[PDB]
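Have a look at the structure below, then the notes.
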Amino acid sequence: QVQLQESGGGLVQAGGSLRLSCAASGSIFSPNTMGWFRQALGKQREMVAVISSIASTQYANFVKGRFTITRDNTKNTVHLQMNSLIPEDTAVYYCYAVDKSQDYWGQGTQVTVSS
Amino acid sequence: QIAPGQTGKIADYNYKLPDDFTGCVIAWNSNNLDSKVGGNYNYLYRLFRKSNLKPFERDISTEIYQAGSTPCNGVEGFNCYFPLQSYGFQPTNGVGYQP
């Protein structure tokens, strides 16, 4: 049972900062890919960002230069730094392990930004 | 496109079958299993690669492809695109676009 733990969201005023985290346990063979995806009530999964085993970082044009992914090799975990927030970012996020086999999604982190 | 000796975005950029295959390709309509009302975009497809594959090669690299002359450095923009688009599997799609 591959399980990924999500944490670090909540209510933040406009301009604030947060640090989400997905920690992966289970099989997760070495060539894995950790991604993060957006969903606001009324829309589908919007791809936010991706890091592969190469450590390359990939981000969509929606949030250019605002969010970052940090990779921890020792625990093979991922931390998404959410900075310079704007109420267009009000959407629950889920993280996605591409891996090599059956894919596993998240339980969700509520991210809310408004004034 | 899943048969030996063929070309196409799947036969060239997803999964190459050598001209000397011994084996069977079998598929069934997954309209009532894989499609959702709002569209199932959990199945990803590449349109761009630097080169064609070798048979039974699997590339899960997500590196942004350089359509232009300038390097992308893993960042999209002008002539820089992600490898994977999403497929709009919906239960109202035509047979060609059904899963």
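By the numbers in Swiss-Prot, the shown part of chain B spans 409-507.
The header says electron microscopy, 2.5 Å.
Every residue gets a Cβ built from N, Cα and C, even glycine.
The Cβ of B:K444 (variant position) lies under 8 Å from the Cβ of B:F497, B:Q498, B:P499, each of these being in the same chain and 6 or more residues away along the sequence. Quoting Swiss-Prot on the natural variant B:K444 to T: In strain: Omicron/BQ.1.1.
Long-range neighbours of B:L452 (variant position) (same chain, six or more residues apart, CB within less than 8 Å of its CB): B:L492, B:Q493, B:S494, B:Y495. What Swiss-Prot says about the natural variant B:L452 to Q is this: In strain: Omicron/BA.2.12.1.
The annotation that Swiss-Prot gives for the naturally occurring variant B:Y453 to F reads: In strain: B.1.1.298. Neighbours of B:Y453 (variant position), defined as other CB atoms within 10 A of its CB across all chains, total 13.
Here the residue is the original one, but Swiss-Prot notes a natural variant at this spot, B:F456 to L: In strain: Omicron/EG.5.1. Secondary structure at B:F456 (variant position), as computed by DSSP, is coil.
As a natural variant entry, B:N460 to K appears in Swiss-Prot alongside the note: In strain: Omicron/BA.2.75, Omicron/BQ.1.1, Omicron/XBB.1.5, Omicron/EG.5.1. Under 8 Å, Cβ to Cβ, and six or more positions away along its own chain, B:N460 (variant position) finds B:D420, B:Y421, B:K424.
While the structure shown retains the original residue, Swiss-Prot records the mutagenesis experiment B:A475 to V with this note: Increased resistance to neutralizing antibodies. According to DSSP, B:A475 (mutagenesis position) sits in a coil region rather than a helix or strand.
The natural variant B:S477 to N is recorded by Swiss-Prot, whose note states: In strain: 20A.EU2, Iota/B.1.526, Omicron/BA.1, Omicron/BA.2, Omicron/BA.2.12.1, Omicron/BA.2.75, Omicron/BA.4, Omicron/BA.5, Omicron/BQ.1.1, Omicron/XBB.1.5, Omicron/EG.5.1.
Quoted from Swiss-Prot, the note on natural variant B:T478 to K is: In strain: Delta/B.1.617.2, Omicron/BA.1, Omicron/BA.2, Omicron/BA.2.12.1, Omicron/BA.2.75, Omicron/BA.4, Omicron/BA.5, Omicron/BQ.1.1, Omicron/XBB.1.5, Omicron/EG.5.1. Counting only residues at least six positions away in the same chain, the Cβ atoms of B:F486, B:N487 sit under 8 Å from the Cβ of B:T478 (variant position).
Here B:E484 (variant position) comes close to B:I472, B:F490: these same-chain residues lie at least six apart in sequence, with C-beta atoms under 8 angstroms from its C-beta. B:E484 (variant position) falls outside any helix or strand according to DSSP and counts as coil. Annotation of the natural variant B:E484 to Q in Swiss-Prot: In strain: Kappa/B.1.617.1.
B:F486 to V appears in Swiss-Prot as a known natural variant, with the remark: In strain: Omicron/BA.4, Omicron/BA.5, Omicron/BQ.1.1.
According to Swiss-Prot, the mutagenesis experiment B:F490 to L carries the annotation: Increased resistance to neutralizing antibodies and human covalescent sera neutralization.
According to DSSP, B:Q493 (mutagenesis position) sits within a strand segment. Quoting Swiss-Prot on the mutagenesis of B:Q493 to Y: Reduced host ACE2-binding affinity in vitro.
Record note (Swiss-Prot), mutagenesis B:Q493 to N: Reduced host ACE2-binding affinity in vitro. The unchanged residue is displayed.
Just so you know, the Cβ of B:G496 (variant position) picks up 14 other Cβ atoms within 10 Å once every protein chain is counted. Quoted from Swiss-Prot, the note attached to the natural variant B:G496 to S states: In strain: Omicron/BA.1.
Residue density at B:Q493 (mutagenesis position): 13 other Cβ atoms are found within 10 A of its Cβ, drawing on all protein chains shown. Take the recorded positions B:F456, B:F486, B:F490: by the count of other Cβ atoms within 10 Å of each Cβ, the lowest one is B:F486.
On the backbone, the CA of B:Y453 (variant position) and the CA of B:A475 (mutagenesis position) stand 17 Å apart.
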